[PDB]
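Novice: My questions all concern the structure below.
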Amino acid sequence: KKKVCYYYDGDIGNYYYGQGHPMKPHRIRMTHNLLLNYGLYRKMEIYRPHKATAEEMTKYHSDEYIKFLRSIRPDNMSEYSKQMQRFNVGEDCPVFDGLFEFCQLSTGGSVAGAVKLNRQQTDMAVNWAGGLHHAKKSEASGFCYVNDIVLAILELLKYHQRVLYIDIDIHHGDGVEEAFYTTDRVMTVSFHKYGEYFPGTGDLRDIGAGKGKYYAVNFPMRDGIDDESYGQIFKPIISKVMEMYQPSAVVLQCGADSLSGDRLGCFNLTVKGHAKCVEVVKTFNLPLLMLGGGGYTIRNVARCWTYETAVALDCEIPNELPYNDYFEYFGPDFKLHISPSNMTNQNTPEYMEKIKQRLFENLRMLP
Amino acid sequence: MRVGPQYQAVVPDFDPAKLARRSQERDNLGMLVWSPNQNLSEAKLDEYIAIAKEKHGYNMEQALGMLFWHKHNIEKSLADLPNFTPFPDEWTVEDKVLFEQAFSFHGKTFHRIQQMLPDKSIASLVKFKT
Amino acid sequence: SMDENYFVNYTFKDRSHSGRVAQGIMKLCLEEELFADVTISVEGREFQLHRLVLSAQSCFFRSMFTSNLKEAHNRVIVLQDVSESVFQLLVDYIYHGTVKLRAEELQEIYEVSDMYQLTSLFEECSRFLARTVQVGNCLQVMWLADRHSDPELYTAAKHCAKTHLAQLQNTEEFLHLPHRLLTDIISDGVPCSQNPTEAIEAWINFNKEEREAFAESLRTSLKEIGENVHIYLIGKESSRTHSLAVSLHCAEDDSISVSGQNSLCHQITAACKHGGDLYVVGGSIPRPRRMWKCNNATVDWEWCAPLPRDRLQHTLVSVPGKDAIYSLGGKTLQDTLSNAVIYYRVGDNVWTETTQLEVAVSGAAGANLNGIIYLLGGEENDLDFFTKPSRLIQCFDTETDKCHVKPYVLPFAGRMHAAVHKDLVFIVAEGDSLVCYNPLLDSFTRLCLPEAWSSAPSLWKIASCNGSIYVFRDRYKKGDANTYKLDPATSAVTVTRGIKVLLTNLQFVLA
Amino acid sequence: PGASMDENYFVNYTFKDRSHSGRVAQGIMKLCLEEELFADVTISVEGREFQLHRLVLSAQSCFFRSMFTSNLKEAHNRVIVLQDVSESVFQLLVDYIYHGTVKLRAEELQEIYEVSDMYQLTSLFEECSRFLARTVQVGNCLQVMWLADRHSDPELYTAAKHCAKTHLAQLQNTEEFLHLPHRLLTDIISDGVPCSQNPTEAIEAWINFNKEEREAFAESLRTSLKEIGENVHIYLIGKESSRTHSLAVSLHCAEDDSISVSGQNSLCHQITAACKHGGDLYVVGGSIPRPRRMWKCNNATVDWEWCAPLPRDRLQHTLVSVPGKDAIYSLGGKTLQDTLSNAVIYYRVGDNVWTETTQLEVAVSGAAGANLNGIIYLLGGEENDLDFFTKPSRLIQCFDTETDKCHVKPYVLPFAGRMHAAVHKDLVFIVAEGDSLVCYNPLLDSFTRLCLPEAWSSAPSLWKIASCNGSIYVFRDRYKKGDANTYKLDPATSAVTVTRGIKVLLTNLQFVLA
Ligand SMILES: O=P(O)(O)O[C@H]1[C@H](OP(=O)(O)O)[C@@H](OP(=O)(O)O)[C@@H](OP(=O)(O)O)[C@H](OP(=O)(O)O)[C@H]1OP(=O)(O)O
């Protein structure tokens, strides 16, 4: 019977990255509608996030980068060409109308959730508009401009000695691992696909630098991992991290591109196998901040995030989707749960056991 | 992996005494829109939602926000909806026809669609199956 | 091998025994010609031969010599079904192992090799005949393959006969062929442009006394198919700045025409033409893993499963034998050459991983020959952390999932375009050179391209269709559809017309 | 192999059958032996009649070709008898001529050698000469040397000459050496004999055998008598149980089948690799994380002139000495980033400069190295799999130091993991865990396997191998209390004995170098 808080801004779904861009901010509007029509909206506290000021963003990002983000518009792209080249903005991180407002809303939801958890006013905080884990300190990467996870953790670090960050996106959380690479107050755990893949980092040999050595766990994967293998490897590693690190707050990034049938991912998970991670994390009774992430098949993202929000509330919802404004998006089955494909799992038990044993050896060296 | 002062974040300094000190003040961020009430009955909430829907075209979110406004009391909420009915975006059939023609000419470039539809913002064009 | 030790006793096997024996036989029986024990008289010319070599090379002569008869045991053997020249050719092949094959005496060598049971020469002559089959000799070659029980030559001749059926009707050789050969011709599926029905009526009306009873069976087995010939011309137009995929249809007289177009709204890093469909791989530069599929009928783009890895300048090869599309090699976004091999199952919509290449290359050209992928040229990994042009050939055997590197090298190095014509690969690179590669004989052949276009060092693209090779220019000058038609038999090029789509840039030419 | 212009596959071209020679050979074997057809000559050896074919005999040898052509009476003769060859030897030669494979034995080796020389059977003659040089010893060194003199064989002559020079003391008083020709004795002495043989006494005895005619030759022998130092050495280093300093022990083993300590040296540096080049020791060491300190200073060299450190920081790399180029090659290894390396570098002793070379086909570490006439063999080790970890390897790689090319052999070793290799008489002897010893013949691409004494196999002890003068010594890594467990193996009869008398105090054996 914990308390769950929900952050949502009604205008987040009206921002368009561009034509043919895989990133659709509309996957949060359909998630919100599914939550409303499933009855889970009435079960939590609903907040309208504040717009994070530029001064809050510069707690991590540089002042020049935030100033460029505030100044650039599609109308005046001619005068900033050198600035766009320097800050990695324009090719894959396009300049679109209302970019800074989108960043402000995404950052404000996460920071408000972290503040709410700091004051012991809630046990869980949800923000599906956040979770942009690729943005760097002074440049944009991977559809992300402002790293709100880093700012949320920096808010949490004001009150908690140790914070644990878990990332179940199919991509490496390079923006968050880089920021907290040389500190032991944050341990960054990442499960990701490795080998000629974006972003190119996340090696098993990357364990931390300087004062924060052994405080960066990486679990490289192969193609086609399913629910059974993911469940077999997730619970032991997380239990060992809990035993060794002993954190006081958790930030969980629930990226939905590790589902089956994604437009950009190559895993074979389902909605239940995705939410098993949320179920496992929830058993440790620590403050939790549940953030969004990837996910490029929009209906699957909506289903996964709705089921994970139901899991957080400890509420059961029927497999038959209710009537919502986007009922035509979920046809023709009109079911909440998806079925896996027939791809082969390249993660053989020997490889998985070797990686797990190496990670266990690395975790036992924690001071 | 790049290690440097311009790559990493400046974490605070741990202050054990200052942890459980300031968690009552400063700034609470976000605006409360809805909060559960245990004394409220499920049947009463469902009936209020149904009447708000088939009385003035109030969706679930708007009716829930109105109920939170009147201190979770249904009686003062059933007699306050007609005072200010929330007229939605007024998309006339003419404007829809212009949107369809602009989409046919240009496509999903809302920047160009706004050129011949200047009375609508881009956020209104993105929000606006067949 | 357990009691064998190199200090007391062991078995010594000479690996140079066979070559030494063969060379000694050639040197003894060619230059000096001693120890001749048999005499073969062909058209009045006596050949002093050795029955040991003859019996070791063919079962016909072995049974002639061992199981002796009146003619084969008195003093001499006289052969009457073979002329002097072809018999001298066969003697040269038997004794030396090397023979010069000409198309002017191909059928006679084929028949005599079948008679004397020289199986390797028979297979080579059959491959030559299937290469050079055309309209005028189609039914004659069909007769030859049927009489000599040659399946592959039969299918080659029958495929050539079905696609030119309209021209065959006015010929007596088509009116005189029997019922069964016509069932094999019809059943495979005749294109509608050849008017199979008119051919059937003409054949059945040639002699209506004892042929009308076959009408029902002939009409029931008739098969009509769509447009099986296709070339795709992904490129950029002057007006539309995104892209354009243009379809090309080639008629029976070897003329290309535009049969459709479909603008591409994304940026493309690789393309392929599995079957009659077009597959493109692209998206963005950081993540070039998204895949789409197009059909000329649908005029749309259906998204497929994403690539398991994102690479640049990888090779897309279509293997219709296993119904899959292969992605070999490439260059990662960290400027590192890749040697991974992954294939895509069209029926399942699933990507899978296979064995890796021996050498990691990028920018190579891909060609499929009966289920074997050849990786030609590209970019190799230079020692000093750089990359250099590649001139080696890699052989990925699809059936057994194995990779090999050919000991020989291509005549040229770098980037090139390949096309499979008949059982051969045509390769074109920068420098006005056209190379025909025969992977079964491990040999190359250069066709000289006129130096009229040597001033501009532009890329060249080649595509093949029903008996000719079309060569395309990457850098099209304004208002000039410069496409040339190559005839491999005579190596004569000819400027072609009929293309009226102003493609300023030619990015991909698919089959 | 250029692209032809006068040939096109649609008009006319040249077809060459690559299966012609094999088919011809197989047909010849079948017809001639399984069915015995078309025989045109008869050869009689010791009353045994052979029905052979003149074509097959003339295609293999020039002796038989000139014998058969001979266009006179002696060519067209019914039966030709041969008198210098036994029936069994002729049967073996016929089998070799017709099949291409023969079974060589040491009891008939000299007869086959002579007959193959007489009949111009070049490849059989070369293989017989290699076999004869492999198994030369005291009892036949002079006889083999005189045998190779009549047949003009340089390699066998040098092998027998080295065998006779190394054991001159035993041959000094023998009867055969007394009637040695002057040129043969000059060839023996001028090569350079060890000081333990006492060549002066031998030449004095030879002169005293016939003082009348050999007196004039006395001065030439004294002038041409050159002596050399001791280079037959085994350098084994190790760590004592109670001492943390590695001690390098040098051994000299004479022809009397006895091995003894020649000296000891103490080194206080942890050692990751070592090699024996010439007569002096080369050691690669260093402290973490800079393990590239090549050793130039000790009490035996009394110098400190900074022997060129390795330009790469690697572990478990292979140090192989190539005396032909006076170079030491450092192949493979594992870098500090836990990734296997395929870097090959060499070190010229006179130049004192490390130079990079072409990489290996695969990256390995811990592989055994062996030099066979300028070709380096990397055997075993560990290779990467499940691509963050390593897996034991059973691969063979060759590195030709002349053409600077690397190849991977199609076959694999019978065992995998960590091995120790020793080159003994143009053969590589490889040992590993499991008490199995493997002899490798790279020329024939074949293995033979002896089973070492498995009386003590439960102990997880490593085995080291070092060849010495026709005998192989096997060293036990885990020595017992008071037991210097060393075994001497004679590869001819596969008899393993015990060599008590060598007083090694090293509890743990790190490197055994030869
Ligand atoms: O080509 P993209 O930019 O990646 O986007 C298109 C399309 O957008 P456009 O109409 O601007 O081309 C999407 O529709 P909207 O988001 O604009 O409504 C739609 O994707 P969703 O269904 O996720 O919205 C579609 O994908 P689908 O084939 O699933 O309809 C997707 O991709 P295509 O390139 O395949 O059309």
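The numbers used for chain B are those of Swiss-Prot, and the residues that appear cover 105-232, 238-239, in sequence.
Looking at the header, which is where the method is noted, we find electron microscopy, 2.9 Å.
Any Cβ shown, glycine's included, is placed from N, Cα and C.
Copying in the features that Swiss-Prot gives for the protein in this structure:
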MUTAGEN   B:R106 to A  Reduces BCR(KBTBD4)-mediated proteasomal degradation
MUTAGEN   B:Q110 to A  Reduces BCR(KBTBD4)-mediated proteasomal degradation
MUTAGEN   B:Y111 to A  Reduces BCR(KBTBD4)-mediated proteasomal degradation
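Thinking about packing and proximity, how do these listed features fit into the structure?
Specialist: B:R106 (mutagenesis position) falls outside any helix or strand according to DSSP and counts as coil. Sequence-distant neighbours of B:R106 (mutagenesis position): no residue of the same chain at least 6 apart has a C-beta under 8 Å from its C-beta.
Sequence-distant contacts of B:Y111 (mutagenesis position), defined as residues of its own chain at least six apart whose C-beta falls under 8 angstroms from its C-beta, are absent.
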Novice: When you measure from the Cβ of B:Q110 (mutagenesis position), how many other Cβ atoms are you left with inside 10 Å?
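Specialist: The Cβ of B:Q110 (mutagenesis position) has 9 Cβ neighbours within 10 Å.
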Novice: How long, in Å, is the gap between the C-alpha atoms of B:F232 and B:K238 where 5 residues are left unmodelled?
Specialist: 11
